[PDB]
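Worksheet: one structure, shown below.
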Amino acid sequence: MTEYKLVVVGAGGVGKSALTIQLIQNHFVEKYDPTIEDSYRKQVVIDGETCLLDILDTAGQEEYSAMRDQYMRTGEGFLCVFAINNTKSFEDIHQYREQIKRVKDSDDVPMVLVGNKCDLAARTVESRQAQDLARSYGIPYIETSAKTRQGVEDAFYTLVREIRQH
Amino acid sequence: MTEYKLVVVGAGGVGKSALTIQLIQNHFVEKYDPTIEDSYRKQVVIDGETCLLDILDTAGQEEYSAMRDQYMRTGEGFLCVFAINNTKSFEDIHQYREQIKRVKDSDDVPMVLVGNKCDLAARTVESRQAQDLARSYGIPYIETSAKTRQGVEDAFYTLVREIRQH
Amino acid sequence: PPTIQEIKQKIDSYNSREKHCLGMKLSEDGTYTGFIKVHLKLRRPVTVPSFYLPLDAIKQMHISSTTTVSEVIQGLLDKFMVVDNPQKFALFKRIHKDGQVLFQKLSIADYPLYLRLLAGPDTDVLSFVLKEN
Amino acid sequence: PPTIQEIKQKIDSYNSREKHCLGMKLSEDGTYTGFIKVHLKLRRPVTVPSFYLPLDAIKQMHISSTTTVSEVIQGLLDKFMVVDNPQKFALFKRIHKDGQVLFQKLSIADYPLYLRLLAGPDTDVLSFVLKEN
Ligand SMILES: Nc1nc2c(ncn2[C@@H]2O[C@H](COP(=O)(O)OP(=O)(O)NP(=O)(O)O)[C@@H](O)[C@H]2O)c(=O)[nH]1
Ligand SMILES: Nc1nc2c(ncn2[C@@H]2O[C@H](COP(=O)(O)OP(=O)(O)NP(=O)(O)O)[C@@H](O)[C@H]2O)c(=O)[nH]1
Ligand SMILES: [Mg+2]
Ligand SMILES: [Mg+2]
């Protein structure tokens, strides 16, 4: 099978680990355990192709910012995650887009914009503003809930599709 | 760690599997079970470097000759094995050297000449003739016994050395 | 479940997607012979001069349509000189279920070559793995 | 076994071969804090709508010199929501012995950070792996 190197990035607490663990283990992590950097290997079937996903779940906390160049070099596609009830996380997205573009020296690195925690009622980031940002970058926008599992497969599978069409 | 793709080739019954299994499992296979094609993954330390050896143990029987192009394309170094009590196996060595050279399109593919079954008293291939052949090719000659374990590590480790100096 | 002529056509299709010396062959009354690969992923207890050493191997075997999982397991344990209780081991098919690749334990009475033929040559679709409980 | 100033120099050497936010830090009387990675290689029994699904993960953890193997095991089982008996699991160091890379079971009373410091930053020299018996 072909292998895909996926990296999950975004501000601390947006649900990067929760999304990853929903894909890997098929359950929701309620606990908030800040990540330093974790990696996963998951075999999947996407549109009839068997794929090995190597998934890097990264730190949103600033103390680990120095690790970014390293993982941005090696990653093939990026899930750029914010939480729809956290305006600051949405503001932080462009910073990730820009650092990836710098490190990889490309303006079309495979990326998906993910608005997570869509199970929550108290939304502060309007879907239209997120759709606008994704359109600006030329990338897909998907809302997910690591809790309900809504959009989780679509987010990762869309990213793999973005990579294999690149 | 760095990975090395090793391929073990030579006429049927010379001890290709026995040598491989001595390296992998640290024991001697007395049974004669002709190979179709088997593969092994073994982590080792060679001169202080940790290496992953992917080892392909190939068929000496003619019925599987069609599989050679495929494994010769993918292999990085070749242990070319004959048995010191089998003159025909020694005559067959040049055929392997030539097919590898053809398939890889190179006259310096990493190779080691291995004279196996050196535990046996009834020798029919003189060591000098084998030394002469290896000198002709510009490769090392090592005598091994899969039975006693004599030379087994040196053969594989020499091959890895040949690859990393290439 | 299935027709013999169905098996005949299945073998011909299989073989078009495979090398000649690795193809399946039809025999008497819808029986056939052919090849599988089994991935052994075992931890072997070892003594120094506690600790284990990995056995990580893919063994290619020539078997028939009547060869059972039980036969495949015993043959591998004997070939790799594994002395543990054979009933501590199981053969699994790695297959697609629900977008997920899962490992399903095989019945000791199952026939791996039949599974292989039905799946086609691609190990991405079905692979066999031998594991200790 | 060892000197505190020995530990101080060992930490400084360690950190020169590692990124800044991933370095070790000296604390009171020769204690220290630092990072390890544990490779979880587990088979998880699953139900469809028998079968297992792999959990293949490398978890990076911030721990101290007094953190025990027992603590590392329990913390991982809880983090990955593994409900099996914790005594069915063991932590191994993958290390060099006799030109061979072997896995050695750790005592539940051992201190992984100490092992990590002594080995240096290179996971090729020492890696940790969590396995079910
Ligand atoms: N309601 C809801 N909560 C979620 C969702 N995703 C994550 N959370 C919750 O948000 C908290 C933080 O999630 P976590 O996955 O740890 O975030 P992170 O982005 O990995 N954090 P860090 O960057 O520090 O590693 C947890 O308490 C988690 O249960 C979601 O889709 N819905
Ligand atoms: N005395 C002795 N016998 C050996 C040695 N190596 C292999 N043999 C014996 O020679 C026979 C054939 O060995 P085997 O490893 O199966 O050879 P092969 O080259 O792999 N055969 P094939 O090409 O058909 O797969 C066995 O009966 C084996 O025990 C050796 O170093 N010394
Ligand atoms: Mg996280
Ligand atoms: Mg053989």
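Following Swiss-Prot, chain D residues are numbered 200-248, 274-357, in order.
Recorded method for this deposit: X-ray crystallography, 1.8 Å.
Even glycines carry a Cβ here, placed using N, Cα and C.
According to Swiss-Prot, the mutagenesis experiment D:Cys220 to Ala carries the following note: Reduced interaction with HRAS. D:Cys220 (mutagenesis position): 15 other CB atoms within 10 A of its CB, across all protein chains.
Under the three-state DSSP scheme, D:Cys220 (mutagenesis position) falls in the helix class. Looking at Swiss-Prot, the entry for mutagenesis of D:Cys220 to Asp says: Strongly reduced interaction with HRAS.
Looking at Swiss-Prot, you'll find the mutagenesis D:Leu221 to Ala or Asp noted as follows: Strongly reduced interaction with HRAS. In this view, D:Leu221 (mutagenesis position) is surrounded by 17 other Cβ atoms within 10 Å of its Cβ, with every protein chain counted.
Look at D:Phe234 (mutagenesis position): DSSP puts it in a strand. Listed in Swiss-Prot is the mutagenesis experiment D:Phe234 to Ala, annotated as follows: Reduced interaction with HRAS.
Quoted from Swiss-Prot, the note on mutagenesis experiment D:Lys236 to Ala is: Reduced interaction with HRAS. Within its own chain, D:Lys236 (mutagenesis position) has D:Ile282, D:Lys283, D:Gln284, D:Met285, D:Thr347, D:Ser351, D:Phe352 as residues 6 or more apart in sequence whose C-beta sits under 8 angstroms from its own.
Counted within 10 Å of its Cβ, the other Cβ atoms near D:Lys283 (mutagenesis position) come to 23, all protein chains included. Among the mutagenesis results in Swiss-Prot, D:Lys283 to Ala has the note: Very strong reduction of the interaction with HRAS. The residue drawn here is the original one.
Listed in sequence order, D:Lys283 are the same-chain residues at least 6 apart in sequence whose CB falls under 8 Å from the CB of D:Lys303 (mutagenesis position). Listed in Swiss-Prot as a mutagenesis experiment, D:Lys303 to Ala is described as follows: Strongly reduced interaction with HRAS.
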How long, in Å, is the gap between the C-alpha atoms of D:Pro248 and D:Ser274 where 25 residues are left unmodelled? 13
In all the protein chains shown, the tally of other Cβ atoms within 10 Å of the Cβ of D:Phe234 (mutagenesis position) is 19
DSSP-derived class (H/G/I helix, E/B strand, else coil) of D:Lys283 (mutagenesis position): strand
Can you tell me the CA-to-CA distance separating D:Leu221 (mutagenesis position) and D:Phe234 (mutagenesis position), as a whole number of Å? 6
Filtered mutagenesis positions (D:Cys220, D:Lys236, D:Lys303) by Cβ distance under 8 Å to chain A; hits in sequence order, or none, are D:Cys220, D:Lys303
Work out how many Å separate D:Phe234 (mutagenesis position) and D:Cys220 (mutagenesis position) at their Cα atoms, rounded off. 10
